[PDB]
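S.K.: The structure is given below, and queries will be raised subsequently.
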Amino acid sequence: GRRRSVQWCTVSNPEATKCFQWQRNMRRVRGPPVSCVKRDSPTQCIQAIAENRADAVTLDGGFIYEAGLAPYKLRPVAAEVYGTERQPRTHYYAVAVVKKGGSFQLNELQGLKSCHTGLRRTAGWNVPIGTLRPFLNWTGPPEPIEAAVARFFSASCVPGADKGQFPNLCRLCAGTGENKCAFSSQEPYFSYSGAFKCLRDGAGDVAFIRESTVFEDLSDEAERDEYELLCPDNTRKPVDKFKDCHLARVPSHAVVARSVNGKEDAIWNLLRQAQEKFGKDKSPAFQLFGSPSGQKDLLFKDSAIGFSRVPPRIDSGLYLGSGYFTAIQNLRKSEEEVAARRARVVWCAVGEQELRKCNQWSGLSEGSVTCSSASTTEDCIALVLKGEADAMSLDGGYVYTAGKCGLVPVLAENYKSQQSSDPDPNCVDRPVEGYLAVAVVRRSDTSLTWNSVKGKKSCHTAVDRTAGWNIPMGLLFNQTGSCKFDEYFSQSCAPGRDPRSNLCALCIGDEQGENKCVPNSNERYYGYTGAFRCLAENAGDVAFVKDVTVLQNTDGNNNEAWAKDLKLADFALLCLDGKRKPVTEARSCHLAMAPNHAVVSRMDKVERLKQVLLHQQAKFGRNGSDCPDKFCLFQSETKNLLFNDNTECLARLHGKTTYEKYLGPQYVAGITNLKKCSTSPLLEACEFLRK
Ligand SMILES: *[C@@H]1O[C@H](CO)[C@@H](O[C@@H]2O[C@H](CO)[C@@H](O)[C@H](O)[C@H]2NC(C)=O)[C@H](O)[C@H]1NC(C)=O
Ligand SMILES: *[C@@H]1O[C@H](CO)[C@@H](O[C@@H]2O[C@H](CO)[C@@H](O)[C@H](O)[C@H]2NC(C)=O)[C@H](O)[C@H]1NC(C)=O
Ligand SMILES: [Fe+3]
Ligand SMILES: [Fe+3]
């Protein structure tokens, strides 16, 4: 009984009214049902929703943040759309509006009077206070940040502030008696228009609102030129140049619901129908995005032009963006705590084995490196977007996904280069050469060739990895044209695939026999080493790995049980011409050349990450002073934990600073094509956040 009715939570009485009208028009055109619940605040609606007593509520970014925390854990499911039909946007601008006449700039606001939309709201609080922080002389956490704002502005109106504790922040508010400084429309200086009115009336000298307000409340183009914008470059510009004069670019308000049983489908269904039937100029009888004369923004932003569905993988953190998300958090931290986080590198480990090795490295980094972890690589990418993690080394296939999500390459894993050979002094500056993706089979299976590989059993490092997937499948796909990847081979072990699929049939999970097909080291057949093992133990007939994998795991080079006796001569490669050669002849018998694995991070961490890694590798690197004695980064004994064990050093990119330039035009084209057959939820999430 999920769609019976969607229960919208209102925060005020006039809002309740509108919610009721909407209820009847939905019952007058025979659309999905909607019922209304009352409360007196966002927080209450947030609680109402988590306690199964309501289904949805529209919130500003600031409360999207609160709603995603601990008890509640709600998620955005639908964003508001603004702009025009020709150029829609699911974001808006936080600006600072002043009157034409004064001469003061953004850095000269000390002692002036301010007008805010409400405490903890995006444009009215979070952004302006985050931006002015260097001028506040705030000492940190015991002392609330409000207190410091109270001394900076001689007087303000900050709806919802504790007027008993911060009287200065309620001074200019126009509410009557108990409605003075109330977080509701009872306070006339509340929200975007309220804060703007506070400016027009001359009560305050500056207003912190959004870019559209001045245009929504002032019809006469003439009255608009009496106002200007404060730009962060300490200049003033017309209110129409907000694209070039804003404090921040922020995500649009969004409808939230619970993560578990939210009734997302029901919510989305109601909205879409509501939007079609009552959107901008659809029916005079009702305006979903319109509000009564003396009222503003009831249930939704007036003049919003529709909704855009938010992808499933997105949670509150991802929605807000790394900048804004971590900016909120920093408002509750001291400048020393913030600068310390800025100085440290948080690594993401994929799996307990990687976390273990990571912890060991951390305990020896003199405070420069710490750890975090997830069970998949994609989940680790998400933590880097949320700022909970900063870096990790990825196969080229994941560098694609990471790039489409806005991350960038910093350094690459350099491997024992072609015999220019000798422990290279300038390894860090030696251009990368990529590696060789090959197809490996047992020497005895004499009939097996590239032309007859289809239909047999296959072993892959993991889905979406270069040598293990993108290259093999890409070649096959280029022939048939089928998107049915699970029919290319009878059975396989392709970690990260659907467990009940054939692509998981040969996988064997951990020693206990659990985690079958999981994309991390617990699956014994995972990665370069795991896919080889899959072949050597006779599970599959061909393994898609790199040439050095076979070398590093035969002739006693790996003294583990399954591999102790394997010999290099018991294996051969399948060449694209139908022939077969020994592993030692991979330069003339490979499927393609793959880009070196690379370390990725957010743009704001590149410099710091780089100096740390360079330092760390000089200590624990290949010729690391303290390598054998204490710790070696590039060693883990064929498990390839955190980095490939054959990494000589982490080297510079020489200008290839974007994933497109680093991966190359051909390889990117290749993956893009493969992606038409299916995309990951993460890839879907990032397409949405980049729009
Ligand atoms: C914030 O800190 C500044 C300096 O730390 C204080 O500013 C002073 O700057 C003005 C302009 O020259 C002078 O009136 C004072 O003499 C300065 N400090 C000194 C030497 O006393 C500012 O008053 C502080 N703002 C607060 C606490 O809100
Ligand atoms: C599969 O790969 C081949 C190899 O590049 C692609 O090659 C070309 O297609 C064009 C159009 O027919 C020819 O003019 C070129 O001569 C071909 N290239 C080569 C190197 O011979 C082919 O287009 C690929 N894609 C698919 C899906 O067919
Ligand atoms: Fe807002
Ligand atoms: Fe790889």
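Numbers in chain A track Swiss-Prot; the residues on display, in order, are 20-710.
How was it done? The header gives X-ray crystallography, 2.5 Å.
Quick reminder: no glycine exception, Cβ is built from N, Cα and C everywhere.
Not my notes, these are from Swiss-Prot:
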MUTAGEN   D79 to S  Impairs iron binding and changes domain closure
BINDING   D79, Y111, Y211, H272  Fe(3+) 1 binding site
MUTAGEN   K92 to A  Almost no protease activity
ACT_SITE  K92  active site
BINDING   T136, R140, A142, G143  hydrogencarbonate 1 binding site
MUTAGEN   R140 to D, E or S  Disrupts anion binding site and destabilizes iron binding
MUTAGEN   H272 to A, C, G, E, F, L, M, P, Q, T or Y  Destabilizes iron binding
BINDING   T480, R484, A486, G487  hydrogencarbonate 2 binding site
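Looking at the shown structure, can you explain where the listed features end up?
M.R.: In the three-state DSSP classification, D79 (mutagenesis position) falls within coil. Long-range Cβ contacts of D79 (mutagenesis position) within its own chain (separation 6+, distance under 8 Å): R140, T141, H272.
According to DSSP, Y211 (Fe(3+) 1 binding site) sits within a helical segment. Taking Cβ-Cβ distances under 8 Å and a sequence separation of 6 or more, the neighbours of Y211 (Fe(3+) 1 binding site) in its chain are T136, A142, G143, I228, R229, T232, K315, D316.
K92 (mutagenesis position) carries neither a helix nor a strand DSSP state and counts as coil. For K92 (mutagenesis position), the Cβ neighbour count at a 10 Å cut-off comes to 14, with all displayed protein chains included.
Within 10 Å of the Cβ of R140 (mutagenesis position) there are 29 other Cβ atoms, across all protein chains.
In the three-state DSSP classification, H272 (mutagenesis position) falls within coil.
Cβ environment of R484 (hydrogencarbonate 2 binding site): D414, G416, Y417 lie under 8 Å away, each six or more residues apart in the same chain.
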S.K.: Name the residues of the same chain, 6+ apart in sequence, whose Cβ is under 8 Å from the Cβ of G487 (hydrogencarbonate 2 binding site)?
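M.R.: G487 (hydrogencarbonate 2 binding site) has long-range Cβ partners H479, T480, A481, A513, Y547, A550, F563, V564.
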S.K.: Cα distance, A486 (hydrogencarbonate 2 binding site) to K92 (mutagenesis position), nearest Å?
M.R.: 39
S.K.: For ligand 3, pick out the binding-site residues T136, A142, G143, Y211, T480, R484 that have a CB under 6 angstroms away from one of its atoms.
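M.R.: Only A142 meet the Cβ criterion.
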S.K.: Provide, as an integer number of angstrom, the distance between the C-alpha atoms of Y111 (Fe(3+) 1 binding site) and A486 (hydrogencarbonate 2 binding site).
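M.R.: Pair distance, Cα basis, whole Å: 42 Å.
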S.K.: Might you list, by sequence position, any residue in that chain lying six or more from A486 (hydrogencarbonate 2 binding site) with a Cβ less than 8 Å away from its Cβ?
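M.R.: Correct list: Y454, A456, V457, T480, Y547, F563, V564, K565, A613.
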S.K.: Quick one: give me the count of other CB atoms within 10 A of the CB of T136 (hydrogencarbonate 1 binding site).
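M.R.: Around the Cβ of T136 (hydrogencarbonate 1 binding site), 32 other Cβ atoms lie within 10 Å.
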